[PDB]
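Chemist: Here's a structure for you.
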Amino acid sequence: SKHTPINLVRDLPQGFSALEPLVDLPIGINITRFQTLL
Amino acid sequence: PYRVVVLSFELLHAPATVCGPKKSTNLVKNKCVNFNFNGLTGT
């Protein structure tokens, strides 16, 4: 994960940023699809 | 009567979570030592 401030609209910001690890969970289950919650 | 409690040992094909503790000894400095930091073995 990574967070960054932006003052832009309707476009992916131009820049470079790295995503640090957050938590490792070894559930050991198979996954094929996903969907967010909103 | 004689109450009986049985602990079951199960090892399925998946990453493990709970198991025996590992003792971490003292931390020495300024000496040649064979060390082991969370599984990383070296000298």
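To match Swiss-Prot, the residue numbers of chain A are left as they are there, and the shown ones run 205-242.
The deposited model was determined using electron microscopy, 3.5 Å.
Positions of Cβ are set from backbone N, Cα and C atoms, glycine also.
Quick paste of what Swiss-Prot says about this protein:
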- A:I210 to V: In strain: Omicron/BA.2.75 (VARIANT)
- A:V213 to E: In strain: Omicron/XBB.1.5, Omicron/EG.5.1 (VARIANT)
- A:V213 to G: In strain: Omicron/BA.2, Omicron/BA.2.12.1, Omicron/BA.2.75, Omicron/BA.4, Omicron/BA.5, Omicron/BQ.1.1 (VARIANT)
- A:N234 to Q: Increased resistance to neutralizing antibodies (MUTAGEN)
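Distances, neighbours, how buried they are, the whole picture for these features please.
Modeler: Counting only residues at least six positions away in the same chain, the Cβ atoms of A:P217 sit under 8 Å from the Cβ of A:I210 (variant position).
Contacts of A:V213 (variant position) defined by a Cβ separation under 8 A and a same-chain sequence distance of 6+ are given as none. Taken residue by residue with DSSP, A:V213 (variant position) is part of neither helix nor strand, so it is coil.
Of all Cβ atoms in the protein chains displayed, 5 besides its own lie within 10 Å of the Cβ of A:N234 (mutagenesis position). The secondary structure of A:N234 (mutagenesis position), as reduced to three states from DSSP, is coil rather than helix or strand.
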